[PDB]
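Worksheet for the structure shown next.
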Amino acid sequence: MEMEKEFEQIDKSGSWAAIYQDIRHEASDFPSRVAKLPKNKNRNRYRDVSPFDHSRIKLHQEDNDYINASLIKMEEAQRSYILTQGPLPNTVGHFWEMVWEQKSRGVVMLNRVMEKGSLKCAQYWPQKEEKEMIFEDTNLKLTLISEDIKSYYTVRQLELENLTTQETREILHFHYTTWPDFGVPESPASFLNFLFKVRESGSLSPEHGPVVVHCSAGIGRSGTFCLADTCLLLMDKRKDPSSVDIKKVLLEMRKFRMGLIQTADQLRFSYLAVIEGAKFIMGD
Ligand SMILES: CC(C)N1C[C@@H](O)c2ccccc2S1(=O)=O
């Protein structure tokens, strides 16, 4: 069923809450035993958001390999994503260790450091060129190279140095700065413009490790970003673009991380973004 007609049918019937609960009911349940070990309590932002054991990213160290981060591998689309929480004061070094080890080219940030008057993640990148950051626990140096501030988003060029080997890489930081404190954006136009800037950078391409994507918990806004990207890529690849089922794609992605898409409004917004984005994919 053409999703645009499915959309109008759910809207006219006001059944978004019903569709969303059906997804919650059918979603995978896999163990998260490593996340719940007492040694890892200060590595988790939220007690109820944990990576599954089967898909969790492992840090390359014998001491403690744990980070709250999941590998989402989309086999038919040929895209992979790492979805992670906003870094905590004691996990900023782990965060950049993961970027280095997984060979990512991009970091996508969908939250502000402060929202609703509370801290949603650590200030984990440098704000001035001449004040670099050193992460003593993981032996990394991070320098701000340049910053491009736009109306809806900011792009930063960062230099990450492995102080152990003196190798350096360029990391691109894509910061969507206008998601409202409550609800979802009224139009998906600025979110789609942002998604197309990440794509144009090379950050999502198979020559690089997987993009790192985060919000505060790494399931809600973060889920919306990867769901919209994968659905549009499948509509490009297939003979029949109308065969793309957004609900089935979301349940596939929920095999790899719990709770992706946090509200019925986020589900409706994901449909809107894919429907409006397809009017480019199909030749406009
Ligand atoms: C081997 C080539 C294709 N690269 C892939 C990846 O390892 C990476 C990650 C961050 C910055 C640069 C690079 S890369 O251009 O050296």
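Header entry for method reads X-ray crystallography, 1.7 Å.
Quick reminder: no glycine exception, Cβ is built from N, Cα and C everywhere.
The Cβ of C215 (mutagenesis position) has 26 neighbouring Cβ atoms from other residues within 10 Å, across all protein chains displayed. The active site, phosphocysteine intermediate annotation in Swiss-Prot covers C215.
Within 10 Å of the C-beta of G218 (substrate binding site) there are 29 other C-beta atoms, taking all protein chains into account. Secondary structure at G218 (substrate binding site), taken from DSSP and collapsed to helix, strand or coil, is coil. The substrate binding site feature in Swiss-Prot is assigned to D181, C215, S216, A217, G218, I219, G220, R221, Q262.
Under the DSSP three-state reduction, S50 (mutagenesis position) is assigned to coil, being neither helix nor strand. Swiss-Prot lists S50 to A or D among its mutagenesis entries, and the accompanying note reads: No phosphorylation.
The note that Swiss-Prot attaches to the published mutagenesis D181 to A is: Substrate-trapping mutant. In this view, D181 (mutagenesis position) is surrounded by 9 other Cβ atoms within 10 Å of its Cβ, with every protein chain counted.
Annotation of the published mutagenesis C215 to S in Swiss-Prot: Catalytically inactive mutant; abolishes sulfhydration; the original residue is retained in the structure shown.
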Candidate binding-site residues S216, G218, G220, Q262, pick with smallest Cα gap to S50 (mutagenesis position): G218
Collapsed DSSP category at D181 (mutagenesis position): coil
Largest inter-residue Cα distance among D181, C215, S216, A217, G218, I219, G220, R221, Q262 [record-listed substrate binders, Å]: 16
Distance [Cα-Cα, Å, rounded] between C215 (mutagenesis position) and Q262 (substrate binding site): 12
